[PDB]
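J.: Let me give you the structure first, and then I'll get to my questions.
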Amino acid sequence: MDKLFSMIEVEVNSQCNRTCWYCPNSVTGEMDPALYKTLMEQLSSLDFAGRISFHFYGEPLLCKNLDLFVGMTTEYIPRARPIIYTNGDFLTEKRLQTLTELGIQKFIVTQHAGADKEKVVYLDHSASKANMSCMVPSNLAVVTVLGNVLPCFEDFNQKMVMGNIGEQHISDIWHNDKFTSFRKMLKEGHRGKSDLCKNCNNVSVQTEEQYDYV
Ligand code: SF4
Ligand code: SF4
C-alpha cells in the first residue's frame, strides 16, 4: 500500500443537470473554495504528478469556481494531469478553449440520457464476484464536496469514508490502517468481506480479470 494514488477525483460540485435513471443521482451544492485550496496544498506537498479529475457524480462545468480551481491545479500541481469528465451540455467552444488554456489536458464528453478535439474524447452512453481482485483502492482516491475521502468511484453512499481532508492530510488518510488494509484486502480479492465491494460487478476496471476477454 506504499504507492500513492495515481488518480484523484474531486467532487468540486455535487449537482448534475441530468436525471439519468441508471445514475446514483437518480434517485451541499459546491465545494468550499477554502476546502479546495487545502486539497491543492496537500497535493502540492506530495509533488503530485498523477491524474486529477473534477467529477464524482456531478457535472463539473456547473461549478461556478471551475476556472479558479483549474487554474490552481496548474499553480499547485503543474506536473499533474487535469481531466474533465462532462456530459457536454455546458461545453461551448469558449469554455473548451478557456479550460484548455487554464490547464485541462483532456475532455471526456459523454452524451447522456435525454436529451480542441484532440483533447476531446466523445462517448455516448448507449455472487462469483466475491473472490475477484480489484486495484481501484490502490490507484484512486475520491474527495467529496465536503472533503470525505473514499477508496472508489462506486462509493456513492460513502460506505467507506477513509477520512476527511479538512481534518487530516490526504497522504495520512491514504496510508492509515483502514485504507491500507482495504486496498490489501481488495488486492487479494476479498470483495465478499466489504459491504462496498461484495455486490460490486466491476470486472473490467483495474482487476486481474481484465485481460480476459474481448
Ligand atoms: S450526466 Fe452523468 S452524472 Fe449526470 S445524472 Fe447522468 S450519469 Fe449521472
Ligand atoms: S470491487 Fe467495486 S466497489 Fe470495490 S473498490 Fe473495486 S470497483 Fe470499487
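Sequence positions for chain A are given in Swiss-Prot numbering; the residues included correspond to 1-27, 33-120, 135-145, 162-249, in order.
Structure method, as recorded: X-ray crystallography, 2.0 Å.
Placement of Cβ uses the backbone N, Cα and C atoms for every residue, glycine included.
What Swiss-Prot lists as [4Fe-4S] cluster 1 binding site is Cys16, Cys20, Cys23. What Swiss-Prot records for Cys169, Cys187, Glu223 is [4Fe-4S] cluster 2 binding site. Among the mutagenesis entries in Swiss-Prot is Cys16 to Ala, noted as: Reduced iron-sulfur content by 50%; when associated with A-20 and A-23. Mutagenesis annotation in Swiss-Prot: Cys23 to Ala, described as Reduced iron-sulfur content by 50%; when associated with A-16 and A-20; the structure shown retains the original residue. According to Swiss-Prot, the mutagenesis experiment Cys169 to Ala carries the following note: Insoluble protein. Quoted from Swiss-Prot, the note attached to the mutagenesis of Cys187 to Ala states: Insoluble protein. In Swiss-Prot, the entry for mutagenesis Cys232 to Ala states: Insoluble protein. The structure shown retains the original residue. Under its mutagenesis annotations, Swiss-Prot gives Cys235 to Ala the following note: Soluble protein; reduces activity.
Describe the structural context of each listed feature in the structure shown, including burial, neighbouring residues and relevant distances.
T.: Cβ environment of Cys20 ([4Fe-4S] cluster 1 binding site): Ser26, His117, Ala118, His144 lie under 8 Å away, each six or more residues apart in the same chain.
Taken residue by residue with DSSP, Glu223 ([4Fe-4S] cluster 2 binding site) is part of neither helix nor strand, so it is coil.
Cβ-based neighbour count (10 Å, all protein chains) for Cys16 (mutagenesis position) stands at 22.
All protein chains included, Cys23 (mutagenesis position) registers 15 other Cβ atoms within 10 Å of its own Cβ.
The Cβ of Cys169 (mutagenesis position) lies under 8 Å from the Cβ of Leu221, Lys222, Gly224, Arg226, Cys232, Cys235, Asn237, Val240, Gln241, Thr242, each of these being in the same chain and 6 or more residues away along the sequence. In the three-state DSSP reading, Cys169 (mutagenesis position) counts as coil.
Within 10 Å of the C-beta of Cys187 (mutagenesis position) we count 26 further C-beta atoms, all protein chains included.
Of all Cβ atoms in the shown protein chains, 27 besides its own fall within 10 Å of the Cβ of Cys232 (mutagenesis position).
Within 10 Å of the Cβ of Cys235 (mutagenesis position) there are 19 other Cβ atoms, across all protein chains.
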J.: If I take the C-alpha of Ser145 and the C-alpha of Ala162, which enclose 16 unmodelled residues, how far apart are they in Å?
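T.: Between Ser145 and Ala162, the Cα atoms are separated by 26 Å.
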J.: Distance between the Cα atoms of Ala120 and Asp135, in Å as an integer, please; the 14 residues between them are unmodelled.
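T.: It comes out to 24 Å between the two Cα positions.
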J.: Taking the centroid of the Cβ atoms of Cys16, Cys20, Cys23 as the [4Fe-4S] cluster 1 site, which other residues of that chain lie with their Cβ within 8 Å of it, listed in sequence order?
T.: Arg18, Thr19, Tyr22, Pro24, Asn25, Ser26, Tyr62, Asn92, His117, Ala118
J.: May I ask which residues of the same chain, at least 6 positions away in sequence, place their Cβ under 8 angstroms from the Cβ of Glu223 ([4Fe-4S] cluster 2 binding site)?
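T.: Long-range Cβ contacts: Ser168.
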J.: Calculate how many Å lie between the CA atom of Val27 and the CA atom of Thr33, with the 5 residues in between left unmodelled, and give a whole number.
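T.: Logged value, Cα of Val27 to Cα of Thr33: 16 Å.
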